[PDB]
Amino acid sequence: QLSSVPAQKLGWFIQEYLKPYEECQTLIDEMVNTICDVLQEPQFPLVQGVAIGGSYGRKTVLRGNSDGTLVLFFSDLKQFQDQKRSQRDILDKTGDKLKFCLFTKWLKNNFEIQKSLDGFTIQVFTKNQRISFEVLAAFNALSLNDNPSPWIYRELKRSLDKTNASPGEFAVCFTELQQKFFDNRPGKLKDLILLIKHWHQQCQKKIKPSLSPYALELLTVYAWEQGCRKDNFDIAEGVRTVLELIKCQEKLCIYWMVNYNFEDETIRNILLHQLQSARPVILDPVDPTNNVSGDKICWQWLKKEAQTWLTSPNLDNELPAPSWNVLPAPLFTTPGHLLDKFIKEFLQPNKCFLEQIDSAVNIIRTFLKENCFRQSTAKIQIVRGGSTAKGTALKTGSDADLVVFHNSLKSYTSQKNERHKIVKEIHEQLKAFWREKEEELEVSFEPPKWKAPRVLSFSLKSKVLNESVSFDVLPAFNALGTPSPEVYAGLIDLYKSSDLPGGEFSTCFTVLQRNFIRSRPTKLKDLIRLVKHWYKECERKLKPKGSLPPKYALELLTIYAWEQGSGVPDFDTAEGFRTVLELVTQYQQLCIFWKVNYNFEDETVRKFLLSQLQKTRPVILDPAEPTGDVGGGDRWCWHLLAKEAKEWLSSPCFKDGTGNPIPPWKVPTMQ
Amino acid sequence: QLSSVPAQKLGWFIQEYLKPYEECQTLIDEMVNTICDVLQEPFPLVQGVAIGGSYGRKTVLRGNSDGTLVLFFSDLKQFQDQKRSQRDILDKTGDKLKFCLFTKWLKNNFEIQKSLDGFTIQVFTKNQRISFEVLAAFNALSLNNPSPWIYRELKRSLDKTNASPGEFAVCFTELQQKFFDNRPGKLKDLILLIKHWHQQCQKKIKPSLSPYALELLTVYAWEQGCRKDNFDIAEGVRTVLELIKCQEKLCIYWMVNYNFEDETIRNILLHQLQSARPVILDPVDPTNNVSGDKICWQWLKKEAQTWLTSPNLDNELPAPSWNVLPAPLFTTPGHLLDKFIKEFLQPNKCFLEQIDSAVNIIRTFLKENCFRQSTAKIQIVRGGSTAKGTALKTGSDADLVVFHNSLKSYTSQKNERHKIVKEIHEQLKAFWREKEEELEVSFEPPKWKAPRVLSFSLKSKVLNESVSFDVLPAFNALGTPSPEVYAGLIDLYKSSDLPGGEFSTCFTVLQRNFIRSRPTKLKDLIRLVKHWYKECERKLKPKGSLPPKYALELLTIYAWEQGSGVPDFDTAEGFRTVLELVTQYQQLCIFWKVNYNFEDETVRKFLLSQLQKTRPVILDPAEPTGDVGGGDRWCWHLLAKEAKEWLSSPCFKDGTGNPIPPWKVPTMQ
Ligand SMILES: [Zn+2]
């Protein structure tokens, strides 16, 4: 069945065959609630409570016969070592003997309590849906507090070392957290998990090792959380993303920080021991010791089945196959001598695609420059800037500026009507271009989407890859017309009168920014890619907690780190990155500027430049523009990046193959 | 009519008499839309229109009502283009055209009317009549969003022409719409009621004041009071009338469109803030002080007194009203700080005596009734901001720390703590059943949820003041303490880097005894600094996690102990020194050897590791693990920027106008 269904209508296939009937759900969940109530009446004096685990506990049940557990927290279980007191199977057998005699209300028709080793099991069934609850007894480890505070995991590690160590055997104690991690998530994410489990069951059915579905449930949750936080995604992107992750099984290493952190040294040493292991490494959200991935041999079969389904003609039907961008292994886990491989494999965009968008953008520039003004004698001049014009774009979220210079604009400010006219006519000419030239480009073109107050934007997409670049169109005063100080006196006469944030006129000087980072060694552009990725990973979790300083400040720290540390075309990337995290740690003393375009030679430039150098302790003046002050002194949450850098200095990335630490370069902090 | 309506059912009275009919509104607004469309068809000089007045703000009363609409003629290009009268010629041509230009039904409901300095147009429908003043303006906003350069160009033009403060304010009418459109419906109903009352006062008395001043005052009353989009309208009325009665103090302003950042604007605001009060700066033009003739506020005071004291208000003895200050601390001169603290920040002494008498009854009843079966009784210790003498008039809090023998360690005791708090909840319910009339203060029944802290509040019978207590089971660590107790805490933290102080409540007695018994002058400075912090938190909390309030109480004590250990001092120098220390947040390292000391083998070993922490570090004098001034953890950077802004304040200028210097306090100790 499954492989014959096209990628479109998979949501229908899931609704038609996999998802449980709402009728059976609304009977069984009342059955289970009644069971949970009856086991908690004082009848059963020994229970503190119950918690529900397995596929039922996670709310991921399939239409068929299905997995579940429920855990009884007996009050004589008070320590982790009580998990080893196996004689509680006697207690479970008494619980069975009692429970089977209750059969309360109508439910006597639908229970079937059954004898089993190491305690009983209760099945619950209905016309279609059937649940097979494994019954277990455990210490409620969570009752040591009301949250997974670090002392709980410290007591866990101590208990593991005191008894005979058996990693993950006590994970059952945390079943309450396992519910909390899987509720309040989108319905489509559940439907995707059901589809992935159904495929796994088909693979288990035809192949004749074993792997628990919880590993692929975690993998699917990680795929969604990293790739597409939207609650209305396309399931056919989800499947392709998960199968791409499974194909990477020898790299795969996924973990969550939702219940535990690298803060406590006792947990940090556990995570650093586990994260540095045989990939596929799958740490569960609730127990730092419980590596969920099964026998390595089973992932070989899952690879072969992933290849087989992913290459089928029912997938792979789009010209580029759409999928989310997720890394099999976060940067933190990669050893220091593998950084140069990591950058080349995951961060660099494809060279042929950049050549294609360069060829396309010169066509865009040529078509616009001739057509936008025909009545007026003054033509627009379009200059290309941003992260694709210099060679430092990432494979994801690339950007570009098309700065548009024109004679309508007489000053940096007070010209909104002229800029609106320039944008409107560029929008009209881009529409005419899309009408006339659609098949002459070797890249796909999104039609411009625009509204009167917003910036123009359009995107160029590969025809054979997922990569894309987004351009935005920015009218600017042609200040430049290295520049002589009579141009900078124009900016200075705006700011000299008051304290203000800098740099809103940055786009006027885009050529000096591009020419500052371009022509530098490719090794340094790759280090700039690495630092921009590290910053992107910081923003992913610190943005809820503050406004981080702008990325260009760390691009400038990366260049200052190279120029001061070692001005050589080839170097160890791990020492460069370690030095950048050193400079970010030293944020308390940041005095950086470059006398490339502006110097103390002029009477007003010197007067202004000697002022900004005393504005605030952190100061990183844009080499294109003295008012730029992009390392803003007192406004931005530098502290958060300094705390995160101080955390990252523990990373595997900064340990050599011998295991000894990698030192920073000796860079001055004031310059 | 109005004065006979009780405070309850004012919402009914507003719905019954004041609010316009929706059946009428749904014609007039389409009439105005059609007029605005016709005026924007090239009428080739009209770049656009914006609607001002009571219609523009969406505050129209049922009857005849005020409005304007502004025409942005394309030849108007600088502020001084307001001054050339020829706009009346252009208006008279626009009149001549627009009187002939009519469409569909609308000829039955327009009435264009000749007027001096340009025409006017009326629009009327069943039970309604809008009158529009028609004006010409340079659309100053077209320059940028109200960016600093716009107000710099404004001030330059104002000085270049024959200066006329507020005369260019018509240019900003689009911002005046943007400030009023989004706000909650009941705030509109309150504004309608306040305007109807003002019209009744204008009717019987026989100066004048424009309603925009009282509309701004009502918006400020709501924005400073309850931010809630649902409220009792009679609290709104009572707090607005209380603000009007304070007319000689009143000074209200907004930072929504302009800031003290740009020196050209800062000098305007500092000039305006120090003016005849009631000072009412409008949200959109820093020069447009909206308050009318000073004489009119005398009449408004007398009418506020008359209505507020009526038997239809003032019916509930603890008459509820939102606590809003007539004048923000920033506006008060330095030599008036000692008066400001005493007038607005100190709670009433008799109320504190009453809650002290009541809480000793609570403690006695709980201590005897809770464990009757067990031999071990609970011990209840009172702590927090009311036990030391540093509570504010608003948002006071206190801890009832409960010590018991069930608790054998700082951690892993949740069931015992749940039992203790559950039975305290039961005994507080029994107390409320038995003793409700023996207290001289009102008691809220405890409101509780199984995982949450238990809490209850004591309220005055005769004032709005209140105190909130919460009940906190704690390990009886103390049982000055000898180091064998601190070795217990140290053996938890020594093994790892962690945030500190989660066990702070165990040492509450050492915290209270540190701030208590200090001079009352220093407790009033602590009140002032806690108010400054509360005002910083009011606007910076959306932007980051501010450092905890207890850190600034310790900076205030360190500032006094180092600056001048004398029972009386200038409060303005103390506050200036606290803002100095907050500016030098990079260097704190502030601690006190009052309880712990280096005279031990483990405490010294831990404390020399605590001293070797982030440069900004403040150690709770009660507890070496307290470390209440965290480093990167907190958003100190923001308070150090706000302090640098506050150093311009009138509070730090003497009566001669010279600046007040800080005390010479060391930053490392
Ligand atoms: Zn912050």
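Residue numbering for chain A follows Swiss-Prot; the residues present correspond to positions 7-48, 50-215, 218-490, 497-686, in that order.
Backbone N, Cα and C atoms are what each Cβ position is placed from, and that goes for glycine too.
As annotated by Swiss-Prot, ATP binding site applies to A:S396, A:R544, A:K547. Close to A:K547 (mutagenesis position) in the fold, though at least 6 residues off in sequence, lie A:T401, A:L403, A:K566, A:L569, A:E570, each with a CB less than 8 Å from its CB.
Marked as Mg(2+) binding site by Swiss-Prot on the basis of sequence analysis: A:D408, A:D410, A:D481. Around the Cβ of A:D410 (mutagenesis position), a 10 Å sphere holds 23 further Cβ atoms from the protein chains shown.
In the three-state DSSP scheme, A:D410 (mutagenesis position) is classed as strand. For the mutagenesis result A:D410 to A, the note given in Swiss-Prot is Loss of activity; when associated with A-408.
Close to A:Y421 (mutagenesis position) in the fold, though at least 6 residues off in sequence, lie A:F486, A:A488, A:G505, A:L506, A:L509, A:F520, A:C523, each with a CB less than 8 Å from its CB. Looking at Swiss-Prot, the entry for mutagenesis of A:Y421 to P or A says: Significant loss of activity.
Cβ neighbour count for A:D481 (mutagenesis position): 16 (other Cβ atoms within 10 Å of its Cβ, all protein chains included). Annotation of the mutagenesis experiment A:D481 to A in Swiss-Prot: Loss of activity.
One mutagenesis experiment named in Swiss-Prot is A:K547 to A, and its note says Partial loss of activity. The secondary structure of A:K547 (mutagenesis position), as reduced to three states from DSSP, is helical.
In the three-state DSSP scheme, A:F669 (mutagenesis position) falls into the helix class. Take the CB of A:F669 (mutagenesis position) and look out to 10 A: across all protein chains shown you find 19 other CB atoms. Among the mutagenesis experiments that Swiss-Prot reports, A:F669 to A is described with the note: Loss of activity; when associated with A-668 and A-670.
In sequence order, A:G394, A:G395, A:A409, A:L411, A:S466, A:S479, A:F480, A:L483 are the residues of the same chain, not among A:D408, A:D410, A:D481, whose CB sits within 8 A of the CB centroid for the Mg(2+) site. Rounded to a whole number, the C-alpha distance linking A:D481 (mutagenesis position) with A:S396 (ATP binding site) is 12 angstrom.
Annotation: A:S396 are the recorded positions among A:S396, A:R544, A:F669 whose CA atoms are within 10 angstroms of the CA of A:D408 (Mg(2+) binding site). A:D410 (mutagenesis position) has its Cα within 10 Å of the Cα of these recorded positions: A:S396, taken from A:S396, A:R544, A:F669.
For the ATP site, the Cβ centre of A:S396, A:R544, A:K547 serves as reference, and the other residues of the chain with Cβ at most 8 Å from it are A:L356, A:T401, A:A402, A:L403, A:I543, A:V546, A:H548, A:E570. Cα to Cα, A:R544 (ATP binding site) and A:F669 (mutagenesis position) are separated by 18 Å. Rounded to a whole value, the Cα-Cα separation of A:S396 (ATP binding site) and A:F669 (mutagenesis position) is 28 Å. Of all Cβ atoms in the shown protein chains, 15 besides its own fall within 10 Å of the Cβ of A:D408 (Mg(2+) binding site). Residues A:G490 and A:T497 bracket an unmodelled region of 6 residues, and their Cα atoms lie at a distance of 12 Å. Around the Cβ of A:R544 (ATP binding site), a 10 Å sphere holds 23 further Cβ atoms from the protein chains shown.
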